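Only one structure is covered here, and it is reproduced in the block below.
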Amino acid sequence: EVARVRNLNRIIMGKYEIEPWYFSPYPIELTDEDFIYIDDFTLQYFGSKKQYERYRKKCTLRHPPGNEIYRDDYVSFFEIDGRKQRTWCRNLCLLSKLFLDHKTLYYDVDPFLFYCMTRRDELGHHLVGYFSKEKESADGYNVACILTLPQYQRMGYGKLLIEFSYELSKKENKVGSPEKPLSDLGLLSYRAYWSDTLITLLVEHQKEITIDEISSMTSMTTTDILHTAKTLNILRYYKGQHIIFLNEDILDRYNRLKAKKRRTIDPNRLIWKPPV
Amino acid sequence: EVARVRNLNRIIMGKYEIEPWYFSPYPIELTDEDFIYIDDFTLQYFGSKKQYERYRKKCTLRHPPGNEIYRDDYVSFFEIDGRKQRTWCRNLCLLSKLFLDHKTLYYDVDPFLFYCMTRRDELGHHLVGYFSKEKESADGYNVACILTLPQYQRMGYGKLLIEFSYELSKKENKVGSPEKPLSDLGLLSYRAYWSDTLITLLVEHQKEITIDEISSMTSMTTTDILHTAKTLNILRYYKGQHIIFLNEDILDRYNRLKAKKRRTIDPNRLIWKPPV
Amino acid sequence: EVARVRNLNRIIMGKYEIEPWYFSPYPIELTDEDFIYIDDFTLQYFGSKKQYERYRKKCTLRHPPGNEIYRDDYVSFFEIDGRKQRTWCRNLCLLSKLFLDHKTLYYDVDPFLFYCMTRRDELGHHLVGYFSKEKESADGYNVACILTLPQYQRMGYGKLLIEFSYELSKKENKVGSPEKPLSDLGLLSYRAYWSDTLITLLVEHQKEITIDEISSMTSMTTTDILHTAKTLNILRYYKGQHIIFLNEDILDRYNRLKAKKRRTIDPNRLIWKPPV
Ligand SMILES: *C(=O)CSCCNC(=O)CCNC(=O)[C@H](O)C(C)(C)COP(=O)(O)OP(=O)(O)OC[C@H]1O[C@@H](n2cnc3c(N)ncnc32)[C@H](O)[C@@H]1OP(=O)(O)O
Ligand SMILES: *C(=O)CSCCNC(=O)CCNC(=O)[C@H](O)C(C)(C)COP(=O)(O)OP(=O)(O)OC[C@H]1O[C@@H](n2cnc3c(N)ncnc32)[C@H](O)[C@@H]1OP(=O)(O)O
Ligand SMILES: *C(=O)CSCCNC(=O)CCNC(=O)[C@H](O)C(C)(C)COP(=O)(O)OP(=O)(O)OC[C@H]1O[C@@H](n2cnc3c(N)ncnc32)[C@H](O)[C@@H]1OP(=O)(O)O
């Protein structure tokens, strides 16, 4: 007799069978099986397909449990107060930890707001990703953690999440930046976003733009703007202050960007007021 | 010809075949096999079943190599000076690292005492878990690391380990708390222990108890007591100082606790004097 | 229909099929397969054997892209400026992260020099390992990261890498030490190197040696020398200063060392000048 004591090697979420990148503290018994079921609406975990099915039949809403503060023909965003949806948010944090090297104690969700993005199609809502945000951040971080579910990665969803986080900051009349340190995956996504943003501004708004003007338009911090401008070699001094400027390289990058036919966030569709 | 260079994907310990959660620096060659044998008495590791068997036949004690400072009809605890049992303790630390995200250099065991708990039955002693403790802690930490072997997890052993660590502190006439930061699994276990402890005191000892009284009786720190009391909503001011108090919720939690018929540590059976 | 979304569970490098120890941010799509190909010359990654083959046929150099600053009948070392070989060095850093718990953002290679060691035989050059080094280190660290590829580990290559790093420091007229914190594997390798070095000096150079003399001869720091001397019990006071001294234990260790017939670095074959 050999008694197997297995690690969690796969989660079953709808039709997807996903392998974790890191360990996550699901409060489950270790057994001779190496899978659990994750319900794609409730995020509840189950050791058995039968227990999962039983709960699946129950009458539940088919989208994240919060206020829909943005809705276009491609995506919705739901704003959730961790304190008001403890169970669901804990479940979200356990799922997220499978794909992060480190993360704060999953159980304590009260200090956070969660902004969860769904794609909608003929079958309704499907959660594709989220970012959390501290209700009160000493450092003015506008994102605490950010995740695109692995089955949906590299489809442009992460960039939509980041863009949305800056629309919140703009509505708040504040600059902001993601919490440090960032994973390599996160930092490379932010650098691409920051780069695409400056490039788009230079072609669509004005050929020369000051640091203050960029900050006002984007809610990016001075530090992130300067780092990005130096990487693109577009930092100059004109009319007594620092600017970024348009050149052939930037025009070329812009046209390649547009060629990709990506979706973006429409600021006009954000129906939201800061807490005051 | 394909030469496979495998990671350690399973350890064989008695009848158990256990999958690691994290990497551990066993000083072994990488080969086309992905298992090692861990002897459940010596904790020695072997690349081959045959080498393991050879050493298994040798005449060895059948419990951890230290002084038995506690023995009841359910468990024993052995106190081991890392400096006096370097090999065995190094082996214990390698095994433990398989289930921890981080851990101090496994090789340097001299600064630690190890308290190892066995379950005893008709077959003798079986190591189920341990906690280490710094001989000298600047922060007064009463536990450095704590582990229940995975094949024995979720059976109540972790709570026994924690309870024992506080009996040491009480005998020492000191308050103490586990080393921070704690893993999520560790912190949730401590919170349950702290919660069960306050609840039991309120039903069994006195309906209202001051912070000083709790600390004296439990060796819990002021900080851990207050955090726990606020979570349970039982913090008040009475007769000129802060207390915790009994209510219907607490009574209900107590009866559910007792219903579970758990084993506890008997302070009378701890035969031990602090180093002086 | 079950859609599998797999983690990277094996890399194929020449004839070797290697299992990663940790996650690494290869910018690849997650699919129903769990392998990638790593070209053993370019370090480029490929999702398909066919794409790999296509690029393999192209005319490339068959050794690392830098200056060969050391060449004996066993190994070569190539010095590479990260800024001058960004692609190759990024690829090296992704490969290395598979075997490290943590590592700086793989993409930013400009601040580093890479010293890459090959073994040469009838088939030419084979990369077996490397160490990186900050062009400018505030702490005077003489190694930033160090790695022997897993298929080549425990063959003595790591010790050659370390020995080479100290020959650079000696040529620079500086003491140095590896960046902290070190992995357990790294620290145990350094301790063995430091120990073998002091033992060899005592038998081959002088029976009693001062701290200054050791530092001058080895580029080891005072701290690493004292730690190593205390571990070996060879620290004394003689003629008004601290020394290490030879004894029977040391002689015995030396003869066992020589018995192993290891290769070493020949300082005479390092053809190199510091940047000035
Ligand atoms: C916390 O502080 C922040 S740091 C922690 C970040 N989270 C984290 O590490 C969790 C795991 N990672 C992720 O969740 C995920 O990697 C993100 C969230 C970091 C990024 O999410 P996405 O994958 O969704 O990002 P995208 O917007 O898709 O961009 C990624 C790359 O994929 C390419 N892409 C995009 N759309 C594409 C289509 N249609 N076809 C092909 N390729 C596409 C993008 O170009 C982009 O960058 P690359 O140049 O590498 O592709
Ligand atoms: C260092 O600083 C400390 S932080 C590092 C902690 N270590 C660590 O992370 C290593 C890996 N983890 C462990 O070793 C392990 O998870 C512990 C030691 C943290 C906890 O050990 P146990 O698993 O043994 O703890 P228990 O006392 O069993 O309690 C755990 C949960 O299981 C439930 N339980 C208990 N007995 C049960 C029976 N008979 N039947 C069913 N369930 C039982 C308990 O209720 C308890 O909490 P849950 O509410 O999640 O169950
Ligand atoms: C950064 O700051 C530094 S800390 C990060 C270090 N890197 C890291 O962790 C990455 C992963 N690890 C490695 O790459 C690797 O483990 C090293 C680089 C740390 C060590 O490399 P090697 O494996 O090549 O080291 P060696 O010189 O081989 O010595 C290792 C042990 O193997 C034994 N050995 C050596 N030659 C042998 C032959 N011919 N036969 C049998 N055994 C041999 C050595 O004795 C040595 O120590 P042990 O006593 O454990 O063997």
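Using the numbering of Swiss-Prot, the residues shown for chain A are 160-435, in order.
When the header is checked for method, it gives X-ray crystallography, 2.1 Å.
A Cβ is built for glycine as well, from the same backbone N, Cα and C atoms used for every other residue.
In Swiss-Prot this protein carries:
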{"type": "ACT_SITE", "residues": "A:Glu338", "note": "active site, proton donor/acceptor"}
{"type": "BINDING", "residues": "A:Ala303, A:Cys304, A:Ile305, A:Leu306, A:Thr307, A:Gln312, A:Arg313, A:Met314, A:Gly315, A:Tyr316, A:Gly317, A:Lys318, A:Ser342", "note": "acetyl-CoA binding site"}
{"type": "DOMAIN", "residues": "A:162-433", "note": "domain 'MYST-type HAT'"}
{"type": "MUTAGEN", "residues": "A:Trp247 to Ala", "note": "Strongly reduces HAT activity"}
{"type": "MUTAGEN", "residues": "A:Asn250 to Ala", "note": "Strongly reduces HAT activity"}
{"type": "MUTAGEN", "residues": "A:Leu251 to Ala", "note": "Strongly reduces HAT activity"}
{"type": "MUTAGEN", "residues": "A:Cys304 to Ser", "note": "Strongly reduces HAT activity, but is not lethal (in vivo). Lethal, when associated with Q-338"}
{"type": "MUTAGEN", "residues": "A:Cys304 to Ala", "note": "Reduces HAT activity"}
{"type": "MUTAGEN", "residues": "A:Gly315 to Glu", "note": "Loss of function"}
{"type": "MUTAGEN", "residues": "A:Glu338 to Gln", "note": "Strongly reduces HAT activity at pH 9.2. Nearly abolishes HAT activity at pH 8.0, but is not lethal (in vivo). Lethal; when associated with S-334"}
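The structure, with features from Swiss-Prot marked on it.
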residue  : record                  : DSSP (3 states)
A:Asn250 : mutagenesis position    : helix
A:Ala303 : acetyl-CoA binding site : coil
A:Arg313 : acetyl-CoA binding site : coil
A:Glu338 : mutagenesis position    : coil
Sparsest-packed among the recorded positions, when each Cβ's other Cβ atoms within 10 Å are tallied, from A:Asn250, A:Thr307, A:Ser342: A:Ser342
Candidates from A:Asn250, A:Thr307, A:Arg313 close to chain C, where recorded positions are judged by Cβ under 8 Å: A:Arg313
Sparsest Cβ surroundings (other CB atoms within 10 Å) among the recorded positions A:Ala303, A:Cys304, A:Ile305: A:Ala303
Cα distance (Å, whole number) from A:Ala303 (acetyl-CoA binding site) to A:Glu338 (mutagenesis position): 5
Entries of A:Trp247, A:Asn250, A:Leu251 (mutagenesis positions) sitting next to ligand 1, with Cβ under 6 Å as the cut-off: none
The one of A:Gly315, A:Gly317 whose CB sees the fewest other CB atoms within 10 Å, among these recorded positions: A:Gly315
Acetyl-CoA binding residues A:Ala303, A:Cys304, A:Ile305, A:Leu306, A:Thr307, A:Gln312, A:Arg313, A:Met314, A:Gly315, A:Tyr316, A:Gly317, A:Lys318, A:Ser342: largest Cα-Cα distance, in Å and rounded to whole number: 22
A:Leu251 (mutagenesis position) versus A:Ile305 (acetyl-CoA binding site) - Cα distance in angstrom: 12
Other CB atoms within 10 A, centred on A:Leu251 (mutagenesis position): 23
Position of peak Cβ density within 10 Å, selected from the recorded positions A:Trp247, A:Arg313, A:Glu338: A:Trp247
